[PDB]
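Undergrad: Right, I'll just put the structure down here and ask away after.
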Amino acid sequence: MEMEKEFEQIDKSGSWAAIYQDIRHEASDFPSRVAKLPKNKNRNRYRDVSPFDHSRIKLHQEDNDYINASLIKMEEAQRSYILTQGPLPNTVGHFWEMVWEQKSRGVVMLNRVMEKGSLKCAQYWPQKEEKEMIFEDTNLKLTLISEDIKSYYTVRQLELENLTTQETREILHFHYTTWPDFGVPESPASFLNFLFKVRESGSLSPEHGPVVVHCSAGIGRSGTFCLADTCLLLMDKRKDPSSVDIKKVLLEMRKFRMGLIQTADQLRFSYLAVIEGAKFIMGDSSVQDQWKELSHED
Ligand SMILES: O=C(O)COc1cccc(Cl)c1
């Protein structure tokens, strides 16, 4: 079925939980043996969220190459993403090693450091220009260059230096600050405005390594971001945009990391975002300005 009227049909029939459970039943199951080795216990934030062996990112390090991160490679859309957990106190150095080794330009952060009164990830970037960070275990230095705080999100320019070679690179940090503690946003307008800002920066393009996207576990909000991006790219590429099947795209992405999209509410929101985004893309370009306005980012 098409998307927007499949949507109206699930809403009127109140069957989002059943649609979502079908996806959970059909999703791939692949081994994650490296993640479960005892030496890696303090490298995993959640015991039930692990990367598959076949798609895990390997650190370039002969002692222990493990990080809880997965490469999602979308063949038709010609986009790749790295999805990862929020860094832990003992993995912040590994995180920036991965960014360096995979040649990523952008990092997309969809959570706040504290939510629901508990810590959801480590403070893994510097908050003041004059107070840079040094990661001794991986020999990297990280400096804040500039910060632009808007109503729904913040963009930071960072400098990452490999202290072994004295090479330096510019990394862009895209921080969505307004996802509610419970549930999903009422309107996808600010999330789509945010996605388009990431796109406009070059961070998702083939001349760079894959963008790194994370939330707390790296499957729920993170899954919503790449599912919406990939579906919109396919609708632009194809002769028949109504042939994009969001459930089939989601199952393809779940070949590469478990558990993407964590609730039936997140699934419904993903439909909403793709539907609204397909109107602003057209051929209607003015819709982009509309989202910006409706997002009240100032
Ligand atoms: O389902 C659960 O309770 C555990 O898995 C997660 C933990 C934190 C965040 C997210 Cl999205 C999932």
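Start at 1 and count along the chain as shown; that gives each residue its number.
Looking at the header, which is where the method is noted, we find X-ray crystallography, 1.8 Å.
Cβ atoms are placed via backbone N, Cα and C, with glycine included.
Just lifted these from Swiss-Prot, have a look:
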type: MUTAGEN; residues: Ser50 to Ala or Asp; note: No phosphorylation
type: MUTAGEN; residues: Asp181 to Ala; note: Substrate-trapping mutant
type: BINDING; residues: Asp181, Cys215, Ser216, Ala217, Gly218, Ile219, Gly220, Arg221, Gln262; note: substrate binding site
type: MUTAGEN; residues: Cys215 to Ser; note: Catalytically inactive mutant; abolishes sulfhydration
type: ACT_SITE; residues: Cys215; note: active site, phosphocysteine intermediate
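So where do these features actually land, and what's packed around them?
TA: Secondary structure from DSSP puts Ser50 (mutagenesis position) in coil.
Residue density at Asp181 (mutagenesis position): 9 other Cβ atoms are found within 10 A of its Cβ, drawing on all protein chains shown. In this structure, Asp181 (mutagenesis position) belongs to neither helix nor strand by DSSP; it is coil.
Take the CB of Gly218 (substrate binding site) and look out to 10 A: across all protein chains shown you find 29 other CB atoms. Under DSSP, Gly218 (substrate binding site) is assigned to coil, being neither helix nor strand in the three-state scheme.
Summarising the environment of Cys215 (mutagenesis position), the number of other Cβ atoms within 10 Å of its Cβ, over all protein chains shown, is 27.
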Undergrad: Using a Cβ-Cβ cut-off under 8 angstroms and a sequence gap of six or more, which residues of the chain neighbour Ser50 (mutagenesis position)?
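TA: For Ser50 (mutagenesis position), the qualifying residues are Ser32, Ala35, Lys36, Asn44, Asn68, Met258.
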Undergrad: Filter the recorded positions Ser50, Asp181, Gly218 down to those with CB closer than 6 A to an atom of ligand 1; keep them in sequence order.
TA: none
Undergrad: Tell me, how many other CB atoms lie within 10 A of the CB of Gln262 (substrate binding site), whichever protein chain they belong to?
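TA: Other Cβ atoms within 10 Å of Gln262 (substrate binding site): 18.
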Undergrad: Whole-number Å distance between the CA of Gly218 (substrate binding site) and the CA of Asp181 (mutagenesis position)?
TA: 16
